[PDB]
Amino acid sequence: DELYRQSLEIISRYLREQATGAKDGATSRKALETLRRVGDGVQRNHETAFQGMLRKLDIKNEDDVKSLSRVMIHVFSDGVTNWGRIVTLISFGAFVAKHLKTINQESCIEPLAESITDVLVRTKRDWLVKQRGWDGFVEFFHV
Amino acid sequence: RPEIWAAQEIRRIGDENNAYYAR
Ligand SMILES: [Zn+2]
Ligand SMILES: [Zn+2]
Ligand SMILES: [Zn+2]
């Protein structure tokens, strides 16, 4: 599954660098750049709401992603799919990834990243392909 | 419920962003 692999790589690298706080094909790099610009912006603009959501969710640990999965599934339960919701999901994923680091230094952000990727790729695979995948993602948020 | 509330927030912020970039 190439789409899954690419998605997991992109999403993982963003969450990891957001969590640790530092940065270490072409499409993947452009997507990560777009994700950095839009995703950081979403986190800054909606920190209060994100904080509240996080507090209410009360995530204990890195492996505690089941509630998050239910939330991502429910987001699309109205039958609406768009890039805006997708990037906001990933943004919140990074916000959560940071907090886990607050709770402990050594958390693997992988379970969180894979949790997000599974919902996107499994449930919206044909939507993603129709939208031109991550190339479509980059184009949509272009400035 | 926290999950539903989270979903609605993400749905609201997502749609805001989508409308914004939709040109
Ligand atoms: Zn906003
Ligand atoms: Zn684990
Ligand atoms: Zn198909």
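Swiss-Prot numbering applies to chain A: residues 172-195, 203-321, in that order.
This entry, so its header tells us, was determined using X-ray crystallography, 2.3 Å.
Placed from the backbone N, Cα and C atoms, the Cβ positions cover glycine too.
Neighbour list (A:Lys194 (mutagenesis position), Cβ cut-off 8 Å, at least 6 residues apart, same chain): A:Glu188. Following the DSSP three-state reduction, the secondary structure of A:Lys194 (mutagenesis position) is coil. For the mutagenesis of A:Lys194 to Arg, Swiss-Prot gives this note: Reduced ubiquitination. The structure shown keeps the original residue.
Here Swiss-Prot notes a mutagenesis experiment, A:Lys208 to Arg, with the remark: No effect on ubiquitination. Packing around A:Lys208 (mutagenesis position) is summarised by its Cβ count: 17 other Cβ atoms lie within 10 angstroms of its Cβ, all protein chains included.
In the three-state DSSP reading, A:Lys234 (mutagenesis position) counts as helix. Swiss-Prot gives this note for the published mutagenesis A:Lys234 to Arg: No effect on ubiquitination.
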Number of other Cβ atoms within 10 Å of the Cβ of A:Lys234 (mutagenesis position) across all protein chains: 14
Flanking Cα pair A:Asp195 / A:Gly203, between which 7 residues have no modelled coordinates, distance in Å: 16
Cβ under 6 Å from ligand 1: qualifying mutagenesis positions of A:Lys194, A:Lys208, A:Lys234: none
Proximity to chain B among mutagenesis positions A:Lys194, A:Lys208, A:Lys234, where any Cβ pair is under 8 Å: A:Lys234
